[PDB]
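A short write-up of the structure that comes next.
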Amino acid sequence: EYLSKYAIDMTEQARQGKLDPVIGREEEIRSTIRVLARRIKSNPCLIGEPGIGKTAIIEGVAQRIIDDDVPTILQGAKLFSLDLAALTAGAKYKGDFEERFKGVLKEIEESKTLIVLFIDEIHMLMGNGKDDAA
Amino acid sequence: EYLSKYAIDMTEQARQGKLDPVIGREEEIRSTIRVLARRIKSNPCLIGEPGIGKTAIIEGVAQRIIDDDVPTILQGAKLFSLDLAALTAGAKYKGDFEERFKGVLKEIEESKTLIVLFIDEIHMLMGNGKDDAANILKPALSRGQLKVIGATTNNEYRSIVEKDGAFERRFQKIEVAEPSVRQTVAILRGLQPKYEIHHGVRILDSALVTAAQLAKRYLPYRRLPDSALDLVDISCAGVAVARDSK
Amino acid sequence: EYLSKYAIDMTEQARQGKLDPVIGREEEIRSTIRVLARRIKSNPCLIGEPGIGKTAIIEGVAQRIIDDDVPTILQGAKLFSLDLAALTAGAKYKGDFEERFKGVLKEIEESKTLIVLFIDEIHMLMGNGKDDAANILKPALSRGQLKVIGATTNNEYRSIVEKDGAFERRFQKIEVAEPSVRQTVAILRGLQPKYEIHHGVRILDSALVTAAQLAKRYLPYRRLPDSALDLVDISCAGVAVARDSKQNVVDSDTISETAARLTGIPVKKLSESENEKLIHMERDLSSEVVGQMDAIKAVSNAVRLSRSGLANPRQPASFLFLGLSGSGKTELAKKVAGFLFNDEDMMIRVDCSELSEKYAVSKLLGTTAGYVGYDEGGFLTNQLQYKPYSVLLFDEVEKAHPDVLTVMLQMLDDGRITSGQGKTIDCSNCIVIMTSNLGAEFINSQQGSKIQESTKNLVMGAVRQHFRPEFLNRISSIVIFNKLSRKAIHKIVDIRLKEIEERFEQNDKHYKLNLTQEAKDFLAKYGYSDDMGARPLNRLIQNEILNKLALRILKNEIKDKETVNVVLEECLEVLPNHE
Ligand SMILES: Nc1ncnc2c1ncn2[C@@H]1O[C@H](COP(=O)(O)OP(=O)(O)OP(=O)(O)O)[C@@H](O)[C@H]1O
Ligand SMILES: Nc1ncnc2c1ncn2[C@@H]1O[C@H](COP(=O)(O)OP(=O)(O)OP(=O)(O)O)[C@@H](O)[C@H]1O
Ligand SMILES: Nc1ncnc2c1ncn2[C@@H]1O[C@H](COP(=O)(O)OP(=O)(O)OP(=O)(O)O)[C@@H](O)[C@H]1O
């Protein structure tokens, strides 16, 4: 699966106890849950200064998922982070990364329970004139 | 083993000697080591002006490593000087150097004892608009061992972190500075046999002192290790000519 | 016997005298032998600039083997030249490539001594996209001696190492040096009889010296092992060629002149006349440029020094032209090109008018890889690489920012200017003319047309304030052009009127120029706006003569020729009707 190559199963890291706990931040966690629970465009994004726990909050919700302290939509979820490698593995063979990325997204949508994708450094996909953003 | 195609094994050189003695830098070394011995942010930097022993420190720690004069964590560690072609070998085809950088970190990350990189010029990676522009390829894994000692002048440092913002939250600056005049002499003394051998001449101990004092009171634009050493080397070359002339 | 199908026996070639002997390469040869004598890292790699004797060493090795100057350990070996057909003989059938390398890589050790393979171009192995293109057979089998000697360009070595890795670990890199002129000549002497025999001509020993020495000075783009030979072989051919059209190689009359025909550099043509090259220069520059005689002589003399290569090998003729605008600060430069290349348009104009330290160097020298657009060299690199003794003009070099001035510092003293590409130019044989308006503040006092000593110092003051002395100290001469005395103006008016005739395409209408002294004085007197130099003379002519002429032409009041008279500054000259 492309998810095993270009992503990290954050849920599994949480499952293994490898992640630090989120202490409180309930308002932020609840906000991301409500957004994830939306009918359309269910894509929250954490905005703030660096060094304030944004990534930690997402790892936090992963833990809430691990222990089923989330809506049923999220109880069945598996959270993957997106590696920059989807693109940074190279674009020799024009369109190669576009296909790799299209590929993993296909697998994410395709049937296998609710898959949630965390893309750290989301501005990474701005793209030089979009295009690399694709 | 991508690392072996790009980096110099400082440890192997130290194992074989072929290094200058390192003088007075024990504390810079202790600090370097202390940071490397950290649980997470084990990424110290040798920072100052050119010609102040920043790479001397590395030869120094390489030797301390060879002789197990380092903490448990470093006892069996190895160190590699990288930069260079790692960013330019991929002169064609998108993502090629990026693959190398990643491959190197992979090689370092997995199994093969504790490998520490030495970046001689971190500013060269800079993070040229981030967006996978070299320096930016690192941060994801700066917690994942991949210990690295960096190096930069203060102008270069300030330029990097001001433009980046993350490196100054990932790396441990260690001030490296020119020695006192007497310490300079001790350094010159330590390198004295190197110059004497290559030029086939002697250096008076008082010449080492003169070069150290002179540099301090003569060349305001050159830091004492290089400044005094250049006064010594330049002088040695002149003497070697006299030696050859007879 | 794959080797008998795909490779050349280099010791066969040695025994048959098909290879040239080598001189001075003995230590480098010994190095390759000593590497072969190793159990590990037994494969030497000859690395250097293109042409730096890399295969000369190999060809030399073959001879050293048959001559027994090689340890018996290695002497008993045979040498073969491989690759190319070794692979391309197959095509269809996946894996044939391995099958082609495989029996070679077996026969190489099967009883019939050890065969050393020569891959003159190691860099052409590894695989185009890797593709496990039989290159894997080498490392895989490399433990069994299978000794290989190869070579690569310094640039290519870098590529080999980065592309494969294992090759760096398997091969012993060896630097191969470029010989000095003295060493080069020794090489040439060894090969001298080959050329004399091949062409049926003799070569003077001084000619060989000349080729090496001359090449070192005038062929900076080619390494001596080749450059010196190119001059010898080309020259020998030139002798045989002329002879055998419908003797010997002379140091001067053949080689010096040959090199000049090949590279340009008039000074090495050792021309028969410094009258029809220098004397006429002063006369003709003076004929067209009136006044500024001082400048003309300064240039002519600076140019004179380049004759026969007497001028400093690292310094372009160089000038800085100061003075009143309209005094010919750039016109002289064009006329110099007008003389040098017999064509004013051959001057390389450098648009210094447009400079910013952030673009100023890059538009001249271009940039490095990774930047939008390489086509380096807009004004300097792209011209100097092709025109070794061109003349450059910097129109207002004074507008340059220090970065350009730095380029000029190199240009003016050891002009091995480095292009953005990373490759140098070496333009010491060019002529550099630069201009500035700094003296305007003093020369406009009008106190004497010939620059006076007070004025001179004030002007030079400004120059020294503006440019760092480091620049000024590298200029052959700094000349402040003289102002156009009325005396000059009368001569100039005639010249200008003739110039107008000369440029008038197909002169159906042509000037009679019935100037008479009265209109000569009119143009010379009323056009003498001293503080603007001669340029206003042109405006006056356009305003008073050409406009009327054009109108009469449009009205067809003139069929040919061109009547002139003065009708009566209020007279406005006024050209007459015609027909
Ligand atoms: N419960 C928590 N709340 C806030 N921060 C925490 C918490 N637990 C751990 N942290 C630490 O807070 C730090 C903030 O870094 P984090 O990994 O969140 O990066 P960030 O805050 O998203 O900023 P960035 O965008 O530079 O990654 C982390 O280093 C994390 O170890
Ligand atoms: N104890 C020492 N060991 C090694 N080099 C030393 C020592 N003391 C002084 N030096 C001088 O300093 C040089 C390297 O040290 P230093 O870090 O001061 O230079 P640097 O500025 O680090 O180099 P760079 O410009 O790459 O940062 C050596 O080449 C040597 O001349
Ligand atoms: N001494 C002279 N004899 C004949 N014609 C001249 C002389 N000086 C100037 N001229 C004429 O006037 C013009 C001089 O041009 P030139 O550009 O050299 O003036 P300039 O001083 O270069 O202007 P600037 O200093 O701005 O480049 C030319 O077009 C030329 O026809």
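In chain B, numbers come from Swiss-Prot; the residues present are 165-410, in order.
Technique stated in the header: electron microscopy, 9.3 Å.
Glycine is treated like the rest: Cβ placed from N, Cα and C.
Copied over from Swiss-Prot, here are the features:
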- B:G212, B:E213, B:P214, B:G215, B:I216, B:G217, B:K218, B:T219: ATP 1 binding site (BINDING)
- B:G217 to V: Completely abolishes ATP hydrolysis (MUTAGEN)
- B:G217 to S: Largely reduces ATP hydrolysis. Alters bud morphology and causes septin mislocalization; when associated with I-499 (MUTAGEN)
- B:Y257 to A: Reduces thermotolerance 10-fold (MUTAGEN)
- B:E285 to Q: In HSP104(TRAP); completely abolishes ATP hydrolysis, but does not affect nucleotide binding, thus keeping HSP104 in an ATP-bound state; when associated with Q-687 (MUTAGEN)
- B:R334 to M: Reduces ATPase activity by 80%. Impairs oligomerization (MUTAGEN)
Quiz item: From B:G212, B:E213, B:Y257, B:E285, B:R334, which recorded positions have a C-beta atom under 6 Å away from some atom of ligand 2?
Solution: none
Practice problem: From the recorded positions B:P214, B:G215, B:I216, B:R334, keep only those with a C-beta under 8 angstroms from any C-beta in chain A, and list them in sequence order. | Solution: none
Exercise. If we count other C-beta atoms within 10 Å, could you say which of the recorded positions B:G215, B:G217 has the fewest?
Key: B:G215
Practice problem: Round to a whole number and give the Cα-to-Cα distance in Å for the pair B:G212 (ATP 1 binding site) and B:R334 (mutagenesis position). | Solution: 18
Quiz prompt | Residues within 8 Å of the B:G212, B:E213, B:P214, B:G215, B:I216, B:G217, B:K218, B:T219 Cβ centre (excluding the ATP 1 site residues themselves) | solution = B:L210, B:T317, B:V340, B:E342, B:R387, B:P389, B:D390
Exercise. Measure the Cβ-based neighbour count of B:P214 (ATP 1 binding site), defined as the other Cβ atoms within 10 Å of its Cβ.
Key: 11
Practice problem: Calculate the distance in Å between the alpha carbons (Cα) of B:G217 (mutagenesis position) and B:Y257 (mutagenesis position), and round it to a whole number. | Solution: 38
Self-check item: Cα separation, B:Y257 (mutagenesis position) to B:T219 (ATP 1 binding site) (Å, whole number)
Solution: 33
Quiz item: Should B:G217 (mutagenesis position) be counted as helix, strand, or coil on the basis of DSSP?
Solution: coil
Exercise. Going by Cα-Cα distance, pick out whichever of the mutagenesis positions B:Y257, B:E285, B:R334 is nearest to B:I216 (ATP 1 binding site).
Key: B:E285
Quiz item: Once the chains shown are all counted, how many other Cβ atoms turn up within 10 Å of the Cβ of B:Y257 (mutagenesis position)?
Solution: 12
Self-check item: Rounded Cα-Cα span from B:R334 (mutagenesis position) to B:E213 (ATP 1 binding site), Å
Solution: 21
Quiz prompt | C-alpha spacing of B:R334 (mutagenesis position) relative to B:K218 (ATP 1 binding site), in angstrom | solution = 19
Quiz item: Between B:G215 (ATP 1 binding site) and B:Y257 (mutagenesis position), what C-alpha distance do you get in Å?
Solution: 37
